[PDB]
There are 2 protein chains.
Amino acid sequence: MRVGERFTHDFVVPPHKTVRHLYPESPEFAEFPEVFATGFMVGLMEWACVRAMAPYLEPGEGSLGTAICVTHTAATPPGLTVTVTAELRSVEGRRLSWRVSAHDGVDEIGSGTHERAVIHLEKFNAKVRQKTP
Amino acid sequence: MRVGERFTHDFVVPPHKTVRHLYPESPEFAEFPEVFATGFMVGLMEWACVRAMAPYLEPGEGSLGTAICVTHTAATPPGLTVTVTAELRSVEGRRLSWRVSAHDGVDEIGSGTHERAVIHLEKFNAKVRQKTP
């Protein structure tokens, strides 16, 4: 894993990544235009960085996204390909940072940073169990 | 809209808002802990601000999220209630800027900022339809 290294991930946007599919519970989002949701764009950016860092993980480890700081600057209807480019910015022990950017073949659609934390999967799962009703 | 007014939005996390459900197509996400995905928390934050804004828009207007910049510092299993607090920072023309935070009953789970832009729904939908391949 080298700082400055770029990793790219391509995703054809299907009809079920539009706003209304993120929260079908939301009467506000029900009649929103059929565009790729910011929260799905976030999920796609984080997926790119997960794939970029898979080699860094030891047995028993996973990762969590601990911050997302991005713009979303143009809208994308289903059928276009979103390409995320993740450039590694820092790696120190458990903490990793990237600059991410996305383009849907027509426009740059957003960019910023994402941070992740390496976790011990079983210890983490025990913590989550203890706050599960 | 009044600057500095705080709006809250509560949401019981169901099983279908964990990481694996954000991208069922991602084999990487399919093995994550069953915790509320950052992309879903982002959408819940947007939803709170949409609700807050609704009485102030003219008929046929909606809005887009244009930036999100938040931490995500504690994990949330299904069954907890996530409360989002949104507070208006400024309104400049079509641009609204918010401070957002969320808490799951147990921990503060994230905070930061979010910006939105007011749109004319029909006009935006027609423009989007026109970049559809």
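For chain B, we keep the numbers from Swiss-Prot: what you see runs 5-137, in order.
For this deposited structure, the header notes the method as X-ray crystallography, 1.9 Å.
Cβ atoms are placed via backbone N, Cα and C, with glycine included.
Swiss-Prot gives this note for the published mutagenesis B:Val23 to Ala: Reduced activity. The 10 Å shell around the Cβ of B:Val23 (mutagenesis position) contains 26 further Cβ atoms across the protein chains shown.
As a published mutagenesis entry, B:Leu26 to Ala appears in Swiss-Prot alongside the note: Reduced activity. Sequence-distant contacts of B:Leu26 (mutagenesis position), defined as residues of its own chain at least six apart whose C-beta falls under 8 angstroms from its C-beta, comprise B:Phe33, B:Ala41, B:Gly43, B:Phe44. Secondary structure at B:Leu26 (mutagenesis position), taken from DSSP and collapsed to helix, strand or coil, is helix.
For B:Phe33 to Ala, Swiss-Prot lists a mutagenesis experiment annotated as follows: Reduced activity.
The annotation substrate binding site is assigned in Swiss-Prot to B:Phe40, B:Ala41, B:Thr42, B:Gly43, B:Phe44, B:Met45, B:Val46, B:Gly47, B:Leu48, B:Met49, B:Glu50, B:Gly69, B:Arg120. In the three-state DSSP classification, B:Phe40 (substrate binding site) falls within a strand. Around B:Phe40 (substrate binding site), the same-chain residues at least 6 positions away in sequence with a Cβ under 8 Å from its Cβ are B:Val17, B:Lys21, B:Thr22, B:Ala79, B:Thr80, B:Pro81, B:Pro82, B:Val86, B:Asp108, B:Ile113.
Listed in Swiss-Prot as a mutagenesis experiment, B:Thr42 to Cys or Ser is described as follows: Enhancement of acetyl-CoA binding, but reduced activity toward fluoroacetyl-CoA. Around the Cβ of B:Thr42 (mutagenesis position), the number of neighbouring Cβ atoms within 10 Å comes to 28.
Under the heading active site, Swiss-Prot lists B:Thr42 (among others).
For B:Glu50 (mutagenesis position), applying a Cβ distance below 8 Å and a minimum sequence separation of six or more within one chain yields B:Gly69, B:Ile72, B:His118, B:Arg120. According to Swiss-Prot, the experimentally introduced change B:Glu50 to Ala or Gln is described as follows: Reduced activity and affinity.
Under the DSSP three-state reduction, B:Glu50 (mutagenesis position) is assigned to helix. Taken from Swiss-Prot, the feature active site covers B:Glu50 (among others).
Summarising the annotation, Swiss-Prot assigns active site to B:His76 (among others). The Cβ neighbour count for B:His76 (active site), using a 10 Å radius over every protein chain in view, is 24. According to DSSP, B:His76 (active site) sits in a coil region rather than a helix or strand.
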Neighbour count (Cβ, 10 Å) for B:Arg120 (substrate binding site):
21
Nearest to B:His76 (active site) by Cα distance: which of the recorded positions B:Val23, B:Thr42, B:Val46, B:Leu48 is it?
B:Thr42
Round to the nearest Å and give the CA-to-CA distance linking B:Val46 (substrate binding site) with B:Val23 (mutagenesis position).
13
Given the binding-site residues B:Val46, B:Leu48, and counting only Cβ atoms in the protein chains shown, which has the most within 10 Å of its Cβ?
B:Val46
Most distant Cα pair in Å, residues B:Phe40, B:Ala41, B:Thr42, B:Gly43, B:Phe44, B:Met45, B:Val46, B:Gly47, B:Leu48, B:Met49, B:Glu50, B:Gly69, B:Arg120 binding substrate:
23
